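Asker: Sharing a structure below in structure tokens format, with a few things to ask.
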Amino acid sequence: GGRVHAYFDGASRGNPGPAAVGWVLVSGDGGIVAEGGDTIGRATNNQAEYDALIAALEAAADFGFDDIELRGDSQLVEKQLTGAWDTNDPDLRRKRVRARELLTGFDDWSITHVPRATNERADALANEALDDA
Ligand SMILES: [Mn+2]
Ligand SMILES: [Mn+2]
């Protein structure tokens, strides 16, 4: 039930190195119903952006929304998720299958690119968690 705008962001300090995720669930009247930031251990930049997507999807599914608008600032996640790009990387393939499994739970979905400054809150959640690692 209901629409949510789900922001997500990864942070990582190596290839791989210490990494974290951040995510924010907004209603349409603009309330932050839930948000999160967590350390995830060692991961690449691209892994952390995916892991933040998946954490956002899991939170939105938990809250039982039926219509999700994903908002993030990772080209690689967007292009792969929408099928514009593919990858050989079996790990990122698995993360896409997981994201798509989660998406199948919503009646409708979308994804939109926002500049990182627009994604400031998810970015702050990820980085504050990472700064504490
Ligand atoms: Mn990002
Ligand atoms: Mn960021």
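All residue numbers given for chain A refer to Swiss-Prot; the residues shown span 67-199 in order.
Heads up, the Cβ atoms here are built off N, Cα and C, so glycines get one too.
For the mutagenesis result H71 to A, the note given in Swiss-Prot is No loss of RNase H activity. Per Swiss-Prot, Mn(2+) 2 binding site is recorded for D75, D189. Under the heading Mg(2+) 1 binding site, Swiss-Prot lists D75, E115, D139, citing sequence analysis as support. The Mn(2+) 1 binding site annotation in Swiss-Prot covers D75, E115, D139 and is backed by sequence analysis. The Mg(2+) 2 binding site annotation in Swiss-Prot covers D75, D189, and the record cites sequence analysis as its basis. Quoted from Swiss-Prot, the note attached to the mutagenesis of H179 to A or W states: No loss of RNase H activity.
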Asker: In sequence order, which same-chain residues at least six apart have a C-beta under 8 angstroms from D189 (Mn(2+) 2 binding site)?
Answerer: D75, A77, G88, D139, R182
Asker: Could you check which of the recorded positions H71, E115, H179 have their CB within less than 6 A of ligand 2?
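Answerer: Near ligand 2: none of them.
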Asker: Where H71 (mutagenesis position) and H179 (mutagenesis position) are concerned, what is their Cα separation in Å, rounded?
Answerer: 12
Asker: Find, for the listed binding-site residues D75, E115, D139, the residue with the lowest Cβ contact count at a 10 Å cut-off, counting only other Cβ atoms.
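Answerer: Relative to the other binding-site residues in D75, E115, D139, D139 has the fewest Cβ atoms within 10 Å.
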Asker: Since the record lists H71, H179 as mutagenesis positions, which of them has the fewest other Cβ atoms within 10 Å of its Cβ?
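Answerer: Checked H71, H179; of these mutagenesis positions, fewest Cβ neighbours within 10 Å: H179.
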Asker: Cβ within 8 angstroms of the Cβ centroid of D75, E115, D139: which residues besides those meet this for the Mg(2+) 1 site?
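Answerer: The surrounding set, listed in chain order, is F74, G76, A118, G138, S140, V143, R182, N185, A188, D189, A192.
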Asker: Could you state the whole-number distance in Å separating the C-alpha atoms of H179 (mutagenesis position) and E115 (Mg(2+) 1 binding site)?
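Answerer: The Cα atom of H179 (mutagenesis position) is 13 Å away from the Cα atom of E115 (Mg(2+) 1 binding site).
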